[PDB]
Amino acid sequence: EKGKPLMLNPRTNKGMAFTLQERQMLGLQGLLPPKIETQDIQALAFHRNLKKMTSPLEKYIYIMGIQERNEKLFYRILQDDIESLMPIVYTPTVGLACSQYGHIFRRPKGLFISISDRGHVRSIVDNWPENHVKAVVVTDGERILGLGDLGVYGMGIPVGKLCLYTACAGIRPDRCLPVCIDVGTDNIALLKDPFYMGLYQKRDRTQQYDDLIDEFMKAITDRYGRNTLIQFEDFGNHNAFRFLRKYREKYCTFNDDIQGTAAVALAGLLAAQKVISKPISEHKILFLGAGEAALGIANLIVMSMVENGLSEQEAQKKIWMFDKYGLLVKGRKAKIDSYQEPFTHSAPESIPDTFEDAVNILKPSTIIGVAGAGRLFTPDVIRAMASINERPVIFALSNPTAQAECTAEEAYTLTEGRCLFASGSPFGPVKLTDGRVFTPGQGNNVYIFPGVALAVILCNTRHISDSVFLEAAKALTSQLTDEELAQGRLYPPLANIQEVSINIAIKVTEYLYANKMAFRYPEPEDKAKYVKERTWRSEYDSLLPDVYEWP
Amino acid sequence: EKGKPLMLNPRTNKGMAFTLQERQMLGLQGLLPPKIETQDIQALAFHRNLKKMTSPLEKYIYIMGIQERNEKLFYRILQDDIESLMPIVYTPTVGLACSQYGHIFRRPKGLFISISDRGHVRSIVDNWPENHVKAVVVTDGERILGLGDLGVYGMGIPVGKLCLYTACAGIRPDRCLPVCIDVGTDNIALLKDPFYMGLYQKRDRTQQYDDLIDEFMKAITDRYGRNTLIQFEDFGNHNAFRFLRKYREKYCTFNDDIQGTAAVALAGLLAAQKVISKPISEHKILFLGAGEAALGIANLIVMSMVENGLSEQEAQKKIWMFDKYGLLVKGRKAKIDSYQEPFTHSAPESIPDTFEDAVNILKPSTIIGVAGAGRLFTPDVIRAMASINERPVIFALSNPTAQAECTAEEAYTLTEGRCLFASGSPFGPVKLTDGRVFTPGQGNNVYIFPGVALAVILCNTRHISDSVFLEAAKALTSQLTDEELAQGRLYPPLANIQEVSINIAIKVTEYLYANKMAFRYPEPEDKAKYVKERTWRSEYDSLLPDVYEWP
Amino acid sequence: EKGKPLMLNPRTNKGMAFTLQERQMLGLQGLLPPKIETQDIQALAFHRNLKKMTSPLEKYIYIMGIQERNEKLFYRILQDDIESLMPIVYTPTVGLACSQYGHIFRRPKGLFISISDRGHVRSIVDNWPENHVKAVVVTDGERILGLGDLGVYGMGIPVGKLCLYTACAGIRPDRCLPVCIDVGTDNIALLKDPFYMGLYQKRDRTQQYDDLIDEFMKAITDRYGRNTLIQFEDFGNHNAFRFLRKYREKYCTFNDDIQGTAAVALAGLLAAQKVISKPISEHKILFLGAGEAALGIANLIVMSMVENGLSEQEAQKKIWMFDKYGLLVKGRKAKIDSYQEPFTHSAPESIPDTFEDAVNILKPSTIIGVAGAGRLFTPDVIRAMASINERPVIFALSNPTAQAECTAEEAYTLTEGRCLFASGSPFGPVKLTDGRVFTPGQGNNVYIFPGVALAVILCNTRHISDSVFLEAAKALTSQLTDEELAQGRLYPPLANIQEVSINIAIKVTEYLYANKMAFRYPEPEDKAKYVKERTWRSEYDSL
Ligand SMILES: NC(=O)c1ccc[n+]([C@@H]2O[C@H](COP(=O)([O-])OP(=O)(O)OC[C@H]3O[C@@H](n4cnc5c(N)ncnc54)[C@H](O)[C@@H]3O)[C@@H](O)[C@H]2O)c1
Ligand SMILES: NC(=O)c1ccc[n+]([C@@H]2O[C@H](COP(=O)([O-])OP(=O)(O)OC[C@H]3O[C@@H](n4cnc5c(N)ncnc54)[C@H](O)[C@@H]3O)[C@@H](O)[C@H]2O)c1
Ligand SMILES: NC(=O)c1ccc[n+]([C@@H]2O[C@H](COP(=O)([O-])OP(=O)(O)OC[C@H]3O[C@@H](n4cnc5c(N)ncnc54)[C@H](O)[C@@H]3O)[C@@H](O)[C@H]2O)c1
Ligand SMILES: NC(=O)c1ccc[n+]([C@@H]2O[C@H](COP(=O)([O-])OP(=O)(O)OC[C@H]3O[C@@H](n4cnc5c(N)ncnc54)[C@H](O)[C@@H]3O)[C@@H](O)[C@H]2O)c1
Ligand SMILES: NC(=O)c1ccc[n+]([C@@H]2O[C@H](COP(=O)([O-])OP(=O)(O)OC[C@H]3O[C@@H](n4cnc5c(N)ncnc54)[C@H](O)[C@@H]3O)[C@@H](O)[C@H]2O)c1
Ligand SMILES: NC(=O)c1ccc[n+]([C@@H]2O[C@H](COP(=O)([O-])OP(=O)(O)OC[C@H]3O[C@@H](n4cnc5c(N)ncnc54)[C@H](O)[C@@H]3O)[C@@H](O)[C@H]2O)c1
């Protein structure tokens, strides 16, 4: 293939970095301005122009424009400034862009499967040009974080995540497929817009919904394979959580809100155990929330303790849960699911009405907030922990900052700088009245999903075990330096996400092979060399024909 | 376009003549054996192998194999040995090949239009890949010369003629379209063959036949233009002749059996008038046959005489016709058509029962045989002419040698070497008993159709006048040298058909422009430079990209 | 994809078999004659046309023409008349045709790598249009069996072998790559020919030759993977056998003239054991030849003997070799390689200077001829075997019939119909004075190379063990029925090469999975269903 096609294909387009010889031999001479550049001077130009733009949304439109025209340059400028541009390409900017920029550009991207295509989903899947898709990320657009129901404009979230698959772990873009399932929208802003690109119906919540996602799983699997990695993104939590439980064993799938959160949470708790060398006997965990998030984090804490010598029944006894209906205790008016039973224990002396009460009676070393309510970690609960514990571990993991259980400021000030705090919410540094400044823990799922994804695909793995996320959590905290640990860092620097994501991937690769969860053989001797050599890189390949004299 | 496609396309394939640099830059390196040749050493190889083959049919299969793989090399070896290979590529070999080699190779070529496609002929025409067809040659396969009804195997004749369009006049092959109209076959050899490639029905001879050729003319014209040249080849004579009369004014069409024969005939008569300087007063022409062939030749003789000072009515009076029912005379039991009337005259003293009689009473300077009977120019008729005329002009133009009115041997021997003889049949040299050897006149339609075709296409001409064939006839004989004329040559050497065809084309180009029958403007000042520069040549073009250092 | 390109591509072109629906949908109406046919009608037409062709050369040209126009029709025709057309597409007529087809037609196929292209082999491999090549066959054209050095025209043999890969074992043609390495020709008629299509230089035997082969190995492996099966064919016996040792542990490689020849030989030897049931202790095998052919046959015989209770050194003691300088004995004046050492034994009291004298002293049960020196299984050698053994085994395997150690006639006549005779030559049936008719065994590498290839490709095997060829030999003899063994057959009928090839493939698939040399997972529970449902078939697909 030669001529204009090489320039209109972003996967081949080098733009001005097309060599004079390449331009002349491939029929590009005259179709490009008369100057040869390098990827270095290209990337510099787009950086200079990106830093004249102050709006995150303006940055999003400029960088996503480069993806559509030059793939290798898009992932070079992304990796050159990964900490700054990860929040542009993905969360939080991606949600704000979709809502606003979908109706202005109307540029189709990824594969759209409507409920109207029920019966023939394979025929729609077959229309996708790439024949070796390894990674599928799908949205229905119902629960976009901080916005809500964006319908088909949801497509941007799977696109933005797959960007970080490539940027962070070096997963090949051509092996990636962003999907948006359109079953309607409950947002009348879209239903009443004449220029809406989706289906004009309220969300189908009947058996036809469950049967369409069933058909989509079979369809993707039947074209690309049983080992094809599938992630549900910004789906309704009830749907997202019940689909993990339905497809986890049959298909190669994992969920960031449960399993990524568990791994990131455990990583922070393990990092806290390196500064606070508290013996596992002195450890008692209390959860605000007893749902799929709590169950997932609790499972990985139990499994961590069983590896460190404790018993499953002993580990569980060190974990307490407090839901809407108070503490989970054997013999309670409110219902306890079969999943919540292991962390449901014999009642203590006093039954706590509030969470502040529960803390004072149970005296936990750690409190974890996974109840999407609000500031339930009230100043009184934060002060009680500072009284009971020298260095209290306080994890407010409810992600929409509003729903977070406490702020970094109200955590560090009311614990006079002694608390080990982490959150999913982006709290800035917090300065005490003695003068010392505290930079809080920020658990991001970007630490886990790239590394796990690369390993599973590279190993041709068909099932993702709980232990993958345990091994991912240990791998993340293993990369924190003794200097960083002494500065109170609970998480590696996000600027090093590439080295971090690949080192997690090598350590999960080692686990999958050792526990017969890998189908790629022959098994490599050096799993580090295996992963690092199979990563996709942003360096332009030569498209120049090999011309030589016959000796 | 690069890679294997350049080699599988005969229009681009240079084979071993692909330059090392071309091979390396266009992705051919390794797909060809490791040797670079030239068109010169290529052509030499295929000539050496062709001259180890003695069978004309074996030669046909070998040379048609080169056409399908390398277009430019096919037309180079054809033009290098044009006199020898014209009878292989076209008549007489093409008819013998089609009949025998169609069922062994079953290789589709050209466009097939069946009577079953009535209503949708445009849709079939639209499926032909070339968008600028200038020349269409069509067969129904009914009257293949010396064989008969070959049905769809007829396709070979239009293919073979279009080869000579390119070889003789330099008409572009991509601008040429061979067509075969399948309305059935009356040959039970094909109708009973399970491996027959045509329609299993007797020839449709209803209104559906006439309406299909009508639809085909409109279809070709509606895609390619009103100026698109159309020739009917090896059609039934009744169909071929009535279709010339139906489409001659509406469409750009000419017929070789009438108009090519007339031009070739007149050319020989004009060549005879250069050796025999007989005044036009002493000229009297007698025809055996009064059909479309005779009418066409007679028309061009009249028009030649009117240009040389005689009157249409005087010229006609010098032409007599003798059909199945004897001499055409005013007041005769047998019918005289409105077309035959100008050459139907007041009866002489004696009414001739036989053609021998007619010769003795009329005492013609020239006799022309255009009656598809047999040896009607009997030894007695040939002897009578030798008695009446010093140098008798005897033209036996009935083409299947069997149907020819006399042989070269019986012409020259019974006229003791004084006759100026021509035929369409391939008679070898004839030696008299005094010792002198006579090489007879051989009127071939290849003298006319290439030159006429090139001129008409180059001039964007929509109507082919009788005068085109008059100008073609004068142009042919104008090329005979005074040395050749003294050796009794009535026709130029066939080895020089290229120079001959182009010189006719220049002279017809001049006529069409001067008589407002050309639509290509601006009109060229030098019609020689116009034609010779627009001819397609067998020389390989360079497909090498232009690589140069920037100064 | 649409219109003429579909018809000009042999992989897609169905010809007259293109359905009206397809012609209407793919813009073919008008480009094809009105007739619509079935592959059945097409096949019958080309079968009738080929029966009228007289020369095997003329037949080769006709069928190879169908291969370049309609690939599925070519493989239907070939599989319909496999026994008669295998000698046309491949040995023996492929070598004869290689000369003429090249000069006359000059039509290009396969991948050509020159010593001039050294350092740039990846460029050439990358120019091949197919991305999923699973089977590569390569020649330099030095030892074309029968004709010798045919230079760049030797390309015909790889093209011929890959046709049988597909015809016999249903290996997808688009995953098959024929390669010809041009390092020059020592053939003086070709060097003198102005229309020779190769390098006008003598065969480079310098380090540059060995380096080109290393670069070819790496290039193919770099693009298509380390799994990629590579087969060296009609190479110089020197290079061919030394390249097996070099690459067999690094790459997925096997040589037909050694490992294929060894497997077909053992299979016949195993077939003869089922008839006579000689106690394994009484077995004494004497080779005429101590080349890598004899070494390969011998290695597989000891492996069969070890599988049946014998120790390795006690199996080796039952195998003797006799070459140009006489019997291989410890301390002989003549040279003995390290590979010949296991079958070099302590001198008997009497040392034979003649092979007849070797037969008389050693008293062998089996004589295997692999020398290429002509009729050295002399009447007196054959008479001696008939005297010593009730049912003597005589294998004259030297391929060109004129360099065969004895004839079927000579074998059966001078043994009074008691011998079990196999050859690689096409000897006809032999009728004795007692009225009994003997059909000689004909060993053909086509029994082994298709089945072994499909199995290795399907199992994603990277190293082909000696045991693969022992299991292939066993699988071939298992095909032989009791009536066939009773009728004195040593090899299955070639008419059933497809069934034989797929049954062999299934047994090798089973071995590779059982011995952890198969890298395709998940592992199939039915290894027979796995193979049979992965076979490419001549039936047209709906376009
Ligand atoms: N690049 C191509 O166009 C292409 C396509 C198909 C096959 N091939 C070739 O076929 C052979 C077969 O491949 P293999 O099974 O040995 O691969 P592998 O064993 O190196 O990789 C194991 C699995 O991980 C996948 N993988 C590897 N690198 C990846 C990345 N950066 N992002 C996402 N997924 C990745 C592969 O598709 C495969 O399924 C290879 O040698 C290859 O060169 C090449
Ligand atoms: N905005 C969003 O997009 C969104 C939506 C859902 C969940 N989330 C996040 O994901 C996590 C998982 O939540 P979920 O989907 O399992 O919700 P859920 O309602 O299924 O479970 C949350 C748990 O919190 C408990 N809870 C609720 N209100 C409480 C109160 N006032 N006091 C004590 N306990 C209370 C519930 O009993 C329940 O056990 C949460 O941390 C939440 O921040 C975000
Ligand atoms: N070669 C191509 O791919 C191609 C195709 C279409 C147009 N063109 C360009 O567009 C311009 C328009 O052409 P034009 O009208 O001036 O042509 P023209 O005036 O040179 O020719 C007059 C007519 O004769 C035809 N003709 C010329 N040479 C011929 C040959 N060897 N065989 C058969 N027919 C022949 C032309 O198609 C045209 O209809 C040209 O300058 C040409 O370069 C090129
Ligand atoms: N074999 C073929 O493919 C074939 C077929 C038809 C014509 N041709 C040739 O084309 C030319 C045109 O013929 P046509 O199609 O006009 O045929 P036609 O029958 O239409 O006209 C031929 C003329 O010859 C006359 N004629 C026939 N027999 C005669 C006889 N015994 N004596 C005197 N006159 C006689 C007829 O009256 C008629 O005027 C002929 O010269 C013929 O050789 C060849
Ligand atoms: N089970 C079935 O019914 C069935 C039938 C045909 C194809 N398939 C295909 O098998 C695939 C499974 O993946 P896979 O390709 O890794 O496993 P596979 O078993 O199809 O492949 C085994 C290996 O052998 C090769 N191979 C397979 N068939 C071949 C043939 N006829 N000729 C030459 N080489 C051949 C393949 O390239 C691969 O390297 C599926 O995608 C499916 O399309 C399945
Ligand atoms: N069975 C089959 O289908 C098949 C297939 C391919 C090849 N082959 C045969 O395999 C053979 C391989 O051997 P090669 O010809 O390449 O020679 P080689 O050099 O490989 O070995 C031949 C051996 O025979 C010995 N020898 C030579 N002349 C002798 C004589 N007069 N007396 C005793 N010993 C003598 C040599 O010393 C040498 O050890 C070929 O002859 C070929 O015909 C058979």
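All residue numbers given for chain A refer to Swiss-Prot; the residues shown span 23-573 in order.
Placed from the backbone N, Cα and C atoms, the Cβ positions cover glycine too.
Annotation note: A:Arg91 (mutagenesis position) sits in a coil segment as assigned by DSSP. Swiss-Prot lists A:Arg91 to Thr among its mutagenesis entries, and the accompanying note reads: Abolishes activation by fumarate.
For A:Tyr112 (active site, proton donor), the same-chain residues that are 6 or more apart in sequence and have a Cβ closer than 8 Å to its Cβ are A:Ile179, A:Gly182, A:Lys183, A:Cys185, A:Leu186, A:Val468. Taken residue by residue with DSSP, A:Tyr112 (active site, proton donor) is part of neither helix nor strand, so it is coil. If you look up Swiss-Prot, you'll see A:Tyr112 marked as active site, proton donor, on the strength of experimental evidence.
Swiss-Prot lists A:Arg165, A:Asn421, A:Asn466 with the feature (S)-malate binding site. All protein chains considered, the CB of A:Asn466 ((S)-malate binding site) has 19 other CB atoms within 10 Å.
Residues annotated as active site, proton acceptor in Swiss-Prot, with experimental evidence given as evidence: A:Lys183. Secondary structure from DSSP puts A:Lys183 (active site, proton acceptor) in a helix.
The divalent metal cation binding site annotation in Swiss-Prot covers A:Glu255, A:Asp256, A:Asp279. Following the DSSP three-state reduction, the secondary structure of A:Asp279 (divalent metal cation binding site) is helix.
For the recorded positions A:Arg91, A:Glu255, A:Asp256, a Cα-Cα cutoff of 10 angstroms around A:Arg165 ((S)-malate binding site) retains A:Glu255, A:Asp256.
All protein chains shown were included, and the count of other CB atoms within 10 Å of the CB of A:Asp279 (divalent metal cation binding site) stands at 22. The C-beta environment of A:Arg91 (mutagenesis position), restricted to residues of the same chain at least 6 apart in sequence and closer than 8 Å, consists of A:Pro32, A:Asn35, A:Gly37. When the C-alpha distances from A:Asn421 ((S)-malate binding site) to the binding-site residues A:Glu255, A:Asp256, A:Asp279 are tabulated, the minimum falls on A:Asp279. Of all the binding-site residues in the list A:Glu255, A:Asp256, A:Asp279, the shortest Cα-Cα distance to A:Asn466 ((S)-malate binding site) is found for A:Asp279.
Sequence-distant neighbours of A:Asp256 (divalent metal cation binding site) (same chain, 6+ apart, CB under 8 A from its CB) are A:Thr161, A:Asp162, A:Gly163, A:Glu164, A:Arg165, A:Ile166, A:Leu167, A:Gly176, A:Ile179. Just so you know, of the recorded positions A:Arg165, A:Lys183, the Cβ with the fewest other Cβ atoms around it within 10 Å is the one at A:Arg165. Within 8 Å of the Cβ centroid of the divalent metal cation site, not counting the listed residues A:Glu255, A:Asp256, A:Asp279, the chain contributes A:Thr161, A:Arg165, A:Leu167, A:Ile179, A:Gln253, A:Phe254, A:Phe257, A:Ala262, A:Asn277, A:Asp278. Applying an under-8 Å Cβ distance to chain B, the recorded positions A:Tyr112, A:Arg165, A:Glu255, A:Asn421 reduce to an empty list. A:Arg165, A:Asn421 are the recorded positions among A:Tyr112, A:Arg165, A:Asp256, A:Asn421, A:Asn466 whose C-beta comes within less than 6 Å of an atom of ligand 2, given in sequence order. Looking at A:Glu255, A:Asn421, the binding-site residues in this record, the fewest other C-beta atoms within 10 angstroms of the C-beta turn up around A:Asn421.
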